[PDB]
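**Student:** This structure is in structure tokens; I'll ask about it shortly.
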Amino acid sequence: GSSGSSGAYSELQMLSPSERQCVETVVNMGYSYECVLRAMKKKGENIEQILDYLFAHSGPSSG
């Protein structure tokens, strides 16, 4: 799912099924979209990772 050269941020608008779930997932866990988004593009594809990175920014609150 890619071809159009021009249009990067466009993805955000219509992310993929793997990215959407990633975001949504965490977003559901009780996180932000922007952060998660970045984290996702930072850590890539790996909730755990995104979580590890997220926590960093996020505050320590288990439960």
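Here, residue 1 is simply the first one shown, and the rest follow in order.
Here the Cβ of each residue, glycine as well, is placed from N, Cα and C on the backbone.
Swiss-Prot lists these features:
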type: DOMAIN; residues: 16-57; note: domain 'UBA 1'
type: MUTAGEN; residues: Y31 to A (Swiss-Prot position 404); note: Strongly reduced interaction with ubiquitinated proteins
**Student:** Quick one: what's DSSP say for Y31 (mutagenesis position), helix, strand or coil?
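**Tutor:** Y31 (mutagenesis position) sits in coil per DSSP, no helix or strand.
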**Student:** If I restrict to non-local contacts, at least six residues apart, and a C-beta distance under 8 angstroms, what lies near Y31 (mutagenesis position) in its own chain?
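**Tutor:** Result: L54, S58.
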**Student:** So, by DSSP, how many helix, strand and coil residues make up the domain 'UBA 1' (16-57)?
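**Tutor:** Its residues fall into 36 helix, 0 strand, 6 coil.
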